[PDB]
Structures are given as C-alpha cells and as structure tokens.
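Enquirer: To start, I am sharing the structure in question, which I have written as structure tokens.
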Number of protein chains: 2
Amino acid sequence: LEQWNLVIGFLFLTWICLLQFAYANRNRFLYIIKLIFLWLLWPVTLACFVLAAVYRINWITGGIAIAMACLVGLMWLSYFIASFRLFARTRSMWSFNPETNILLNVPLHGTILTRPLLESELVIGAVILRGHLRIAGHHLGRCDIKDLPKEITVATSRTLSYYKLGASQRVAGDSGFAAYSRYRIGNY
Amino acid sequence: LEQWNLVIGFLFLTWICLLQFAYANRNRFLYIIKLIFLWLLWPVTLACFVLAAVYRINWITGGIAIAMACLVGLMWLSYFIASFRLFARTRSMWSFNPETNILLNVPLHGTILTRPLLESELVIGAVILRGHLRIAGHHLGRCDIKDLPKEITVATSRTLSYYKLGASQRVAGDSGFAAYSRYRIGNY
C-alpha cells in the first residue's frame, strides 16, 4: 500500500518543484500541465477517502468519511455540470478547468486566445513587458504596442461582457500599459 | 494509521472548498490562512516520505524515497536560508512566505503595506474597483483615486527598486487605473 504513499510523495515533490520556475516564467505547456494537475486533485482526494472507508472497523469515523466523500463527490459533479453548462454555450476547451468558470477571449494575431479569468473585474489590465502582452497573469504572447487588441470579451453561462480598450500609455521605450473598461453585458 | 489519511482528506477537502469563495473575494485573513496552509505543505510532504521510508522492506524503493526526502529537505533548508537572508535586510514578516521572495511595499494610508509579489515586473498595474485598490492580485484596501500612492518599492536581498506613478485614468465614474514604471535599482 506504500506505492500510493510514494505516488503522493512524487506528486507533492514535483508540485513543490513547480513553485520555483513555472510561477515566474509563464509557459503555456507548464500552465496546462499545472491545470490538469490541479484537475487530478479531485480524484486523488476521492481515492484517499475511499481507502479510508474501505478499512472500516468502527462506524463513527467510517460514517464521517463516507458522508464527506459523498459531499465532495456531489460538489465535484456540480462542478462537472457547471462546466458542461458553460461548454454548451461558449464551446471552448478551457471551460473544463478546475480553476474558474469565467472565460477571457482576446483576439490577438487573428486567433482568439481563450484563458481562465479570476473574477471578471470591471476594469481589466494589459501589461507589455519587453514587447510581450500579459493580461490577468496570462502571457497571451508576443504583442507590441502596435497590435494591441481593440475589444476583448468575457464569456460566461448566459453572459458575454464586451471590454473596450481605454487609453494606451507608451513608456520606457517599448513597454505599454492599457485598460479594458466594461462596455455592455449581452447574450444574443 | 488511517488517521493521517483522514487528516490529508480533511486538508484536500478544505483546500478544494477554498477554490470557490476565497479565490474571488480576497480577504487578508483568508490570504494569510492560505499562505500558512501552503507553508505546511513542505512538512507534510516530508512526513509522507518519512512514513514511506520507515517501513523499508526492499532497498530500491527505500533508497529512492530516502534520496528524494534528502533532496526536498535540502531545498527546503535552502528556502529557509533565503528567507533569512531576505528578513535580515527588509525586516518584514511577509518575507517568510512559501510563495515568493519578492516584496512589494506600498505606502497607503500612512502604513506601509507589504505583500508578496510574483516576479517584480518592470511595469506594475494598479486597479480601482468600486473605490478599492488592488495591485498584482492583492487587495491593498479601500483607496479611491485621490489617495493613490505616489511612489512604491519592491524589496529584495541586495535590491530595492523604486516604482514611480505614471498617468492616472479616471473612467466609469470613480474607477481608476494607473501604472508604476521602474525608476531605479539601489541599495543604500
């Protein structure tokens, strides 16, 4: 049974190792690895509760573990049905993340890049670092001040909020810094 | 031995429960709870490796677990000595966090609020949401457009970077949005 303990040790060790390089340098491969890695936390939690409930000798702790496993499974299925409700409308793979059900669509370089967004703030920042665009902690790619998006969107079940570009601030040679004020909330 | 399994189940359940309320509404109490909660991940990882190594029957897996426990302990002590090197200069409690060793000092309402900062970007955003100031995901407090800081600092072992306020953008009634361009890097 120590194999599962060594597996959780490997998981914890690599997750700790994730907190020295990937937190600063944001790569799409590393981000999606971290995302699917957080998505697998729910089944391993359920597995821990299951292996706690299999060896039931007394009924108090076993009943507590069974009730909590039922609750966490119910809320996991609630999250699954929420992600299904989102994906039935926005039709985006990033709607199946365990982080949030709030989507950010940015039309950069023609392709619509979709990223998870924390809370859909009324004003959304856009920061240019050495010609690289980042919005809400997501490095969308290499976009200098000339090709900045004009209008982006925030997608949600029965909600689409349009965000219009504000003023652009050219400073420190090539770095730029701009705001997205909320325009309107619709569902056509 | 199932008590430790139920403890890790409680930890995972409450950490999953943390991903529905505290991620959107940022409270200082909830943030510091999450911070000390991430700080206790290192000893529980070491404990998992220790309980994997105590029941050594074969030598291959036991040796692998012992070597990995030694490596994770060595890097944990490296992190401890890094935090000590930081705290010997900046003298701030927030230097003892497992997230980052990059400090952000903001002079808001007279008191110098210090927060962890991800990577010390050359341009730092400041967003006003309903009269509340947030910088790099940290809700520093209630600060409208009038009392915005003039100059903030980023603290680091043998580094202090001064950040000067840029242009201020008043939009949507009371919301504001401003930039901190890097001024100079010193250590006096």
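Going by Swiss-Prot, the residues shown for chain A are 17-204, listed in order.
Per deposition record, electron microscopy, 3.5 Å.
Backbone N, Cα and C atoms are what each Cβ position is placed from, and that goes for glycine too.
According to Swiss-Prot, the protein has these features:
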- A:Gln19 to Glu: In strain: Omicron/BA.1, Omicron/BA.2, Omicron/BA.2.12.1, Omicron/BA.2.75, Omicron/BA.4, Omicron/BA.5, Omicron/BQ.1.1, Omicron/XBB.1.5, Omicron/EG.5.1 (VARIANT)
- A:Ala63 to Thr: In strain: Omicron/BA.1, Omicron/BA.2, Omicron/BA.2.12.1, Omicron/BA.2.75, Omicron/BA.4, Omicron/BA.5, Omicron/BQ.1.1, Omicron/XBB.1.5, Omicron/EG.5.1 (VARIANT)
- A:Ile82 to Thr: In strain: Eta/B.1.525 and Delta/B.1.617.2 (VARIANT)
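Distances, neighbours, how buried they are, the whole picture for these features please.
Expert: Counting every protein chain shown, the number of other Cβ atoms lying within 10 Å of the Cβ of A:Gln19 (variant position) is 9.
Sequence-distant contacts (6 or more apart, same chain, Cβ under 8 Å) of A:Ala63 (variant position) comprise A:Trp20.
On its own chain, A:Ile82 (variant position) has A:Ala69 as residues at least 6 apart in sequence with a Cβ closer than 8 Å to its own Cβ.
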Enquirer: Helix, strand or coil: which one is A:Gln19 (variant position) in, per DSSP?
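Expert: In the DSSP reduction, A:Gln19 (variant position) maps to helix.
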